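In what follows, a single structure is set out as structure tokens and then discussed.
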Amino acid sequence: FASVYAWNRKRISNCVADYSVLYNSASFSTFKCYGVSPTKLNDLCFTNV
Amino acid sequence: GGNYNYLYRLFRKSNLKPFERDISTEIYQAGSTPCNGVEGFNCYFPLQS
């Protein structure tokens, strides 16, 4: 990974991504999301990420 | 007035019927798969000051 002052930005589109397969993963120290329920992210369509 | 005597209730998934009295102050845990994949985690105390 890059440094904090030179972070890398990557573009994702035209994907079918599942967040439930990653929500249940316990390999994360913290996963909290602001204003969006992660459990319902499997039923949301966004323009780009 | 009480600095921390006024609190609100953080919860979801159980939309209540209009004019419903809820006093079950239980710390939100599931003890099943949809809480960090284990039992005892995501045990968040709903009442927030």
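Residue numbering for chain B follows Swiss-Prot, covering 446-494 in order.
Method on record in the header is electron microscopy, 3.5 Å.
Using N, Cα and C of the backbone, Cβ positions are placed for all residues, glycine too.
Annotation of the mutagenesis experiment B:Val483 to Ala in Swiss-Prot: Increased resistance to neutralizing antibodies. Under its mutagenesis entries, Swiss-Prot includes B:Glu484 to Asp with the note: Increased replication in human TMEM106B overexpressing cells. While the structure shown retains the original residue, Swiss-Prot records the natural variant B:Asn460 to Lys with this note: In strain: Omicron/BA.2.75, Omicron/BQ.1.1, Omicron/XBB.1.5, Omicron/EG.5.1. The note that Swiss-Prot attaches to the natural variant B:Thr478 to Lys is: In strain: Delta/B.1.617.2, Omicron/BA.1, Omicron/BA.2, Omicron/BA.2.12.1, Omicron/BA.2.75, Omicron/BA.4, Omicron/BA.5, Omicron/BQ.1.1, Omicron/XBB.1.5, Omicron/EG.5.1. Swiss-Prot gives this note for the natural variant B:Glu484 to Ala: In strain: Omicron/BA.1, Omicron/BA.2, Omicron/BA.2.12.1, Omicron/BA.2.75, Omicron/BA.4, Omicron/BA.5, Omicron/BQ.1.1, Omicron/XBB.1.5, Omicron/EG.5.1. For the natural variant B:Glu484 to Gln, Swiss-Prot gives this note: In strain: Kappa/B.1.617.1. The structure shown keeps the original residue. For B:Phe486 to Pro, Swiss-Prot lists a natural variant annotated as follows: In strain: Omicron/XBB.1.5, Omicron/EG.5.1. One entry in Swiss-Prot concerns the natural variant B:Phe490 to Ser. Its note says: In strain: Lambda/C.37, Omicron/BQ.1.1, Omicron/XBB.1.5, Omicron/EG.5.1. In Swiss-Prot, a published natural variant is listed as B:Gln493 to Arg, annotated In strain: Omicron/BA.1, Omicron/BA.2, Omicron/BA.2.12.1.
In sequence order, the recorded positions near chain A, meaning those of B:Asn460, B:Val483, B:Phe490 whose CB lies under 8 Å from a CB of that chain, are B:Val483.
A straight line from the CA of B:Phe490 (variant position) to the CA of B:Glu484 (mutagenesis position) spans 15 Å. Here B:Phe486 (variant position) is compared against the variant positions B:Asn460, B:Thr478, B:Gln493, and the shortest C-alpha distance is to B:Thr478. Take the Cα of B:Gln493 (variant position) and measure to each of the recorded positions B:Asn460, B:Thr478, B:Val483: the nearest one is B:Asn460. A distance of 22 Å separates the Cα atom of B:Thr478 (variant position) from that of B:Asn460 (variant position). In the shown protein chains, 11 other C-beta atoms lie within 10 A of the C-beta of B:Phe490 (variant position).
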